[PDB]
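Below: one structure, written as structure tokens.
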Protein chains: 2
Amino acid sequence: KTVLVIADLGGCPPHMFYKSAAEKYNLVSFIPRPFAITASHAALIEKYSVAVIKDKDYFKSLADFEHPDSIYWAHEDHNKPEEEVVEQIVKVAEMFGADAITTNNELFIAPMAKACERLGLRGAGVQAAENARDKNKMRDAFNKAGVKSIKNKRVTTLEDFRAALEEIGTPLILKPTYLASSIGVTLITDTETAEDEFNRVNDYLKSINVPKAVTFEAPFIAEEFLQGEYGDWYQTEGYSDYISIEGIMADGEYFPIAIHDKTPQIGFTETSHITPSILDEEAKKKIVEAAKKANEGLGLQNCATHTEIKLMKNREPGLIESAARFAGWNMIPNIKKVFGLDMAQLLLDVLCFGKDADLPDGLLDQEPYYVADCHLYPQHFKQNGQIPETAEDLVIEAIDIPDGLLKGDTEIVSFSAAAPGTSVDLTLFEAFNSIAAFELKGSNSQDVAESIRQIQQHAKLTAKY
Amino acid sequence: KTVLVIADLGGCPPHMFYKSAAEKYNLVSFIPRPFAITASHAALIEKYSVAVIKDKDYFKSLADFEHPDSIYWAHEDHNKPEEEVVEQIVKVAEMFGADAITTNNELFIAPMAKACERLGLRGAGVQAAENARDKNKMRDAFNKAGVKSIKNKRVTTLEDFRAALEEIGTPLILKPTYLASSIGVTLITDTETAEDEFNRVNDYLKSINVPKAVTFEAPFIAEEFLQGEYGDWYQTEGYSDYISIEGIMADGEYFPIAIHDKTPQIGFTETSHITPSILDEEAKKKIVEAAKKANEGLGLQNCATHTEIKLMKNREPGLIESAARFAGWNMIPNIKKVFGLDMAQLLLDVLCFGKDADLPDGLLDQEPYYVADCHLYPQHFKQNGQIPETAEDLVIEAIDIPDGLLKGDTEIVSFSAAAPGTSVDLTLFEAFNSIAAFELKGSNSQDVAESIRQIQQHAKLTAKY
Ligand SMILES: Nc1ncnc2c1ncn2[C@@H]1O[C@H](COP(=O)(O)OP(=O)(O)O)[C@@H](O)[C@H]1O
Ligand SMILES: Nc1ncnc2c1ncn2[C@@H]1O[C@H](COP(=O)(O)OP(=O)(O)O)[C@@H](O)[C@H]1O
Ligand SMILES: [Mg+2]
Ligand SMILES: [Mg+2]
Ligand SMILES: [Mg+2]
Ligand SMILES: [Mg+2]
């Protein structure tokens, strides 16, 4: 079978996705945004695809033929309306007789779904995909679906916000409806400065770049802050009061695969994911039910899912959001390391063969150990005191992890720091701003989580200010 | 305009061809032999093409997704008949609305021509391309064309050869009709051992790999050895008694661009090319006339040409051979360095626009200096005595060029040796076996050629035997 991949940022990382897919399928890659593609990404696409097609228009000169090493968020304009994007996708599919279409990138989910339906291929579902991508429609579907419901309001203007603040009460979450990576997500707790904080993130939001193909009924959503209750859920310290759960939708039914525990965020910036969760079978069961309800509630037909859930009092799961694509970072690879299951090949099996694919019957179990995928950020070294506070940028010489920080049988499997000499802007959003990454392994989750904490605390940065 | 490139080995090197082409045209690359493609080659194709299509069939497992650093001659089978190859090429062209098709590789010239004619695009010409690729048909066309004619005979069997030897006389050239790089080309001078030497190269020839799409009326051609007379041509030492001339055919007319001088071969293995020739305007005129006659004699319509000519007594040009593609090594790039003319863009202009392209009116002149592209081989170090003779392979540690070897204002512009640790088989044909390369520049051709000699003589190899 021939699988068209719409190749862009995020989701199951290029280092796993292309090889896993090409092992069983003939991959054709469409690159709608050549400028979104790193050098390493471009070499993987070419290595594992039998054809590659790029959007011609985003080539003006030779300088446009260069690949950067790192892209944190795509900088350049993409001003084609959705229906045109659908048309490009359909055209590529028909050029290569694609039996399936898939993507790892948020921004192309909606149009891909329309293409699949036009082509009679399996997909997220047209309306379902819109639900999965506009947070107001998403939250509305969740409320209808009988999971924990919370007050939410569309916000466009200062007046909209002020209303919302009255109706919802603090604590209040205000976030854009159409981005990711916690971009813009703000916690309103003080009715005094609440309008001020609306104005600042309002302005910030029109300086970020998204394709014109990204539709939304309002710029912001305000909603009840879902309060954690860590102790109603976890028996030991080390984790946080949210998780993610990775699943597959197949012919409209939800198949859970694995729940990931997390380390505490910095602000709303994520720090680490641990495959798989230490939570007890009853907690996992409650999480699974909420994610089933939410995703089936969205209407999703065939796709991967990444669903984020707040661990609230009385063991109530609160739906934070759900995406119709794979978890980012190394969560999908780490599922394969732990359990041997290749969720990328499993999605493609489902797209090409439906419930004929070999879907597990429940969350995977019998993990031989735990694996943590962890990032460090400048803000860790501001909190460390390694970076002075009065510092709007720096230039990075080295990042070192002192010995003696690991608990129990935990190990450092890998570690990679921003290359010596790397320039760092210290004004920009942490999430774009990771400067080091590491993988731990160990038989004891609590020890793994403690080792992550120690490493965050004691890592040594050498830079010049 | 959209240009389909059939991407394989040889001709204008990937480091120039893809960028030059993509500067003016949208390139679609067809890779009929993924295993012919080095890592550096694959990255260039992907960097500069708006689409890439590979032949699916030459992917069995993940191991087939690897790119080697170096390919001297494509190892794997390609057993599709010509008409099928034509069909693939036509299919790709029609998929992308190609306005032109081109290739740098000998082995795809014939089929490309048939595709172009089927598509109503400019090309070599169906019959012309067959002439340019079967050396018996080629030599026949040359003889008809009124250049120096020589006796030639088809050879398939020991009996065919023995006849030929009687009819032609020594000195005699026996060579395969369908390969390149001097593979199999043998000099018969002694009627005693002549049959023996036929049997050995007969056997050797069935152990080399070519696609089944390569048609020929006989395996070998025997022909008169064209005798040099260096002194009838050159006024100084340093060169050899053959040259090449690089041209463009446009609507059936020959356009010379540049003549390259050469350093003496090792056996029949080429050593260096110097852009442009030092030969006087009358010698150049004679060379141009022979190359016009030969190429126009073949019937070539639209293509690049690389024509090799023996410098024979009384200033008679002897046609050695002519290919309907670009010279290999760095001859095309070095034309651009010397004269500023980009012959790759000039070919594509001609394919898309005919004699509307900006063809020069005569050989390029006013060179600001000379540029030599030079290779060293193991056999240089056997002749140096650096490698013992009783040595069937070695492993290369380093290659060093002593100071004080350069004449006049000559310079070493670049130098690259086989990477320290490289394994070298010393049984295999020199031409596949280059272990070092360098570029010289200088205002004095005779000094440049002398500096090449010194470097060949005195280079130092460190290896283990
Ligand atoms: N309603 C909410 N209640 C509690 N926390 C939230 C809420 N919305 C967002 N967050 C926090 O902010 C993070 C980012 O918000 P999310 O809805 O996941 O948007 P994004 O698509 O930017 O990641 C979440 O992981 C969660 O920690
Ligand atoms: N008829 C000939 N007379 C003299 N030299 C020849 C003849 N044929 C081949 N050679 C020599 O052998 C080399 C390789 O032969 P050529 O016909 O160019 O085949 P290939 O396509 O392998 O390069 C030529 O460059 C030339 O030096
Ligand atoms: Mg999100
Ligand atoms: Mg999120
Ligand atoms: Mg040849
Ligand atoms: Mg030749």
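For chain A, we keep the numbers from Swiss-Prot: what you see runs 4-468, in order.
If you're wondering, the header gives X-ray crystallography, 2.0 Å.
Every residue gets a Cβ built from N, Cα and C, even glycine.
Copied over from Swiss-Prot:
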| type | residues | note |
| --- | --- | --- |
| BINDING | A:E109, A:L182, A:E324 | Mg(2+) 1 binding site |
| BINDING | A:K138, A:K178, A:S184, A:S185, A:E226, A:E227, A:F228, A:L229, A:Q268 | ATP binding site |
| BINDING | A:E273, A:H309, A:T310, A:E311, A:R328, A:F329, A:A330, A:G331 | substrate binding site |
| BINDING | A:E311, A:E324 | Mg(2+) 2 binding site |
| MUTAGEN | A:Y75 to F | Almost no effect on catalytic efficiency |
| MUTAGEN | A:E109 to A | Loss of ligase activity |
| MUTAGEN | A:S184 to A | Almost no effect on catalytic efficiency |
| MUTAGEN | A:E273 to A | Loss of ligase activity |
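A:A330 (substrate binding site) sits 11 Å from A:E109 (mutagenesis position), counting Cα to Cα. Ranked by Cα separation from A:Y75 (mutagenesis position), the binding-site residues A:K138, A:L182, A:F228, A:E311, A:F329 are led by A:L182. Between the alpha carbons (Cα) of A:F228 (ATP binding site) and A:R328 (substrate binding site) lies a span of roughly 25 Å.
Closest in space to A:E226 (ATP binding site), of the binding-site residues given as A:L182, A:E311, A:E324, A:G331, is A:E324, taking the CA atom of each residue. Take the recorded positions A:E273, A:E324: by the count of other Cβ atoms within 10 Å of each Cβ, the lowest one is A:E324. For A:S184 (mutagenesis position), the count of additional Cβ atoms within 10 Å of its Cβ stands at 18 [all protein chains shown].
DSSP gives A:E109 (mutagenesis position) a helix state. Residues from the binding-site residues list (A:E226, A:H309, A:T310, A:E311, A:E324) with a C-beta closer than 6 Å to any atom of ligand 1: A:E226, A:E311, A:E324. Comparing Cα positions, A:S184 (mutagenesis position) lies closest to A:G331 out of the binding-site residues A:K138, A:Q268, A:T310, A:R328, A:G331.
Using CA atoms as reference points, the recorded positions A:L182, A:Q268, A:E273, A:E324 were checked against A:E311 (substrate binding site), and the closest is A:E324. Among the binding-site residues listed (A:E311, A:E324, A:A330), A:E311, A:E324 have a CB atom closer than 6 Å to some atom of ligand 4, in sequence order. Taking the C-alpha positions, the distance from A:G331 (substrate binding site) to A:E109 (mutagenesis position) comes to 11 Å. In this structure the C-alpha atoms belonging to A:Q268 (ATP binding site) and A:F329 (substrate binding site) are separated by 20 Å. In the three-state DSSP scheme, A:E226 (ATP binding site) is classed as strand.
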